[PDB]
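**Student:** Okay, handing you the structure first.
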Amino acid sequence: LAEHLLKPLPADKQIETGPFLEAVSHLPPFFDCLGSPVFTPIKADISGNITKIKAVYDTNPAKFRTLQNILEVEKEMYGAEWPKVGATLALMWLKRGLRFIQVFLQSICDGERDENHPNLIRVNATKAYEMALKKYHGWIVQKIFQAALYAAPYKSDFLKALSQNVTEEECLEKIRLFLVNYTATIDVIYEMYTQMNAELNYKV
């Protein structure tokens, strides 16, 4: 996780597309090590969106140099169907998966727990869900998330699975290091969606 740090934001806060895609491509693999087939479609959703944005970038790397460039080019290129089209739409859903991961990891690092059930991660995952995804899901997918939640590993096991023979405390400090530029980048992407009026609130 500290092997594939995101770059810091440059001074103009424009995120280069190519390095962003390379960086977040390291995230989906972690899903194969959570110990459950329940995670397979989740991995596919995030990976799928990365692939869709990459395929749009690959057509013209210079025109799509930055994430901002993607949104503004597609707005011009598509007309009325935008922002519900192309790499803009894929990144809109990608950012919510990335924010989910962010809120979950930060919650774990901040020592948030259920006193009653201390070695579970259900409260951390639930907070992350509420903050990033829930309002974009209809009732059925919410019900599926609730069920899926029970495939979650124990906290102790989750942390050991992300790690080297290293203490839990060491592993968390490494996660905190990863979260610095990760959080800043996602925040800038959310801000970009707001400024460009590209955010949509349809539920699935």
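Here Swiss-Prot sets the residue numbers for chain A, with the shown residues being 4-166, 169-209 in order.
Method on record in the header is X-ray crystallography, 2.0 Å.
Quick reminder: no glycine exception, Cβ is built from N, Cα and C everywhere.
From Swiss-Prot, for reference:
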MUTAGEN   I45 to N  18% decrease in activity
MUTAGEN   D48 to V  Significant inactivation; 15% residual activity
MUTAGEN   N52 to I  Significant inactivation; 15% residual activity
MUTAGEN   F103 to S  About 25% decrease in activity
MUTAGEN   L136 to R  Significant inactivation; 5% residual acti vity
MUTAGEN   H140 to L  Almost complete inactivation; 1-3% residual activity
MUTAGEN   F183 to S  No loss of activity; 90% residual activity
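Describe the structural context of these features.
**Tutor:** Following the DSSP three-state reduction, the secondary structure of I45 (mutagenesis position) is helix. Over all protein chains present, the Cβ of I45 (mutagenesis position) has 17 other Cβ atoms lying within 10 Å.
Long-range neighbours of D48 (mutagenesis position) (same chain, six or more residues apart, CB within less than 8 Å of its CB): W96, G100.
The Cβ of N52 (mutagenesis position) has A93, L94, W96, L97, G100 as same-chain neighbours under 8 Å, each 6 or more residues away in sequence.
Taking the Cβ of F103 (mutagenesis position) as reference, residues of its chain lying under 8 Å away and at least six apart in sequence are, in sequence order, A131, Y132, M134, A135, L136. When secondary structure is read from DSSP and collapsed to three states, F103 (mutagenesis position) falls in the helix class.
The 10 Å shell around the Cβ of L136 (mutagenesis position) contains 19 further Cβ atoms across the protein chains shown.
For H140 (mutagenesis position), the same-chain residues 6+ apart in sequence whose C-beta sits under 8 angstroms from its C-beta are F148, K208, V209.
According to DSSP, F183 (mutagenesis position) is assigned to a helical segment. Long-range neighbours of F183 (mutagenesis position) (same chain, six or more residues apart, CB within less than 8 Å of its CB): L4, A5, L8, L108.
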**Student:** Ignoring the 2 unmodelled residues, how many Å lie between the Cα of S166 and the Cα of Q169?
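**Tutor:** Computed span over the unmodelled residues is 5 Å.
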**Student:** For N52 (mutagenesis position), which DSSP three-state class applies?
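**Tutor:** Helix, per DSSP.
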**Student:** If you run the three-state DSSP split on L136 (mutagenesis position), which class comes out?
**Tutor:** coil
